[PDB]
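Okay, structure first, notes after.
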Amino acid sequence: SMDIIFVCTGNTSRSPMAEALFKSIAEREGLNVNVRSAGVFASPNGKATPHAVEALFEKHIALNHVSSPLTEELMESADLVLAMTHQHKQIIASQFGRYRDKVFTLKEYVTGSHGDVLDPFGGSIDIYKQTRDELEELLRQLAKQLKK
């Protein structure tokens, strides 16, 4: 049981979308994983943002999410910590330097190239769908790679 945690700042849009998309993908691929998300600056009271929920609902995936701060406990239990952006990775490694060797951006880990997941902040539902689609492409490739 590999423990994966997707991380962004607020844990209301990209990282919870990644978590829900990847849970679905991994199950269909027969990959045994425990999947979570958290935010380096998250409030504990938050929900996923309406457009994030709707974007996944379109694809018949439920995004029923409560935002969670990234903690030492989560970092200790993780096998991989996949950041949405390279600044998220920097922030994580600053706070949790002992666990640097678990932390990568999603794009560098899967594709080998530096890059940040498309930010849907302030966007219409269609921008959120673009982020969803980019995440799905990355996460389908992640599932294939982790099964090795």
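Numbering starts at 1 and runs along the chain as displayed.
Just so you know, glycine gets a Cβ as well, placed from its N, Cα and C.
Shown in sequence order, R14, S15, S37, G39, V40, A83, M84, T85, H88 are the residues of the chain, 6+ apart in sequence, with a C-beta less than 8 angstroms from the C-beta of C8 (mutagenesis position). Experimental mutagenesis at this site is recorded by Swiss-Prot as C8 to S (Swiss-Prot position 7), annotated: Complete loss of phosphatase activity.
Annotation comment: Swiss-Prot describes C8 as active site, nucleophile. DSSP gives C8 (mutagenesis position) a strand state.
Its own atom aside, the Cβ of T12 (mutagenesis position) has 24 Cβ atoms within 10 angstroms in the protein chains shown. Among the mutagenesis experiments that Swiss-Prot reports, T12 to I (Swiss-Prot position 11) is described with the note: 18-fold reduction in p-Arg phosphatase activity and 22-fold increase in p-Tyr phosphatase activity.
Experimental mutagenesis at this site is recorded by Swiss-Prot as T12 to V (Swiss-Prot position 11), annotated: 18-fold reduction in p-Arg phosphatase activity and 11-fold increase in p-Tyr phosphatase activity.
Quoted from Swiss-Prot for the published mutagenesis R14 to K (Swiss-Prot position 13): Completely loss of phosphatase activity.
When secondary structure is read from DSSP and collapsed to three states, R14 (mutagenesis position) falls in the helix class. Here Swiss-Prot flags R14 as active site, drawing on similarity to another entry.
The Cβ of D119 (mutagenesis position) lies under 8 Å from the Cβ of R14, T85, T131, each on the same chain and at least six residues away in sequence. For the mutagenesis experiment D119 to A (Swiss-Prot position 118), the note given by Swiss-Prot reads: Completely loss of phosphatase activity.
The annotation active site, proton donor/acceptor is assigned in Swiss-Prot to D119 on the grounds of experimental evidence.
Swiss-Prot documents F121 to A (Swiss-Prot position 120) as a published mutagenesis change and attaches the note 60-fold reduction in p-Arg phosphatase activity and 4-fold reduction in p-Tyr phosphatase activity. The Cβ of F121 (mutagenesis position) lies under 8 Å from the Cβ of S13, each of these being in the same chain and 6 or more residues away along the sequence. Under the three-state DSSP scheme, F121 (mutagenesis position) falls in the coil class.
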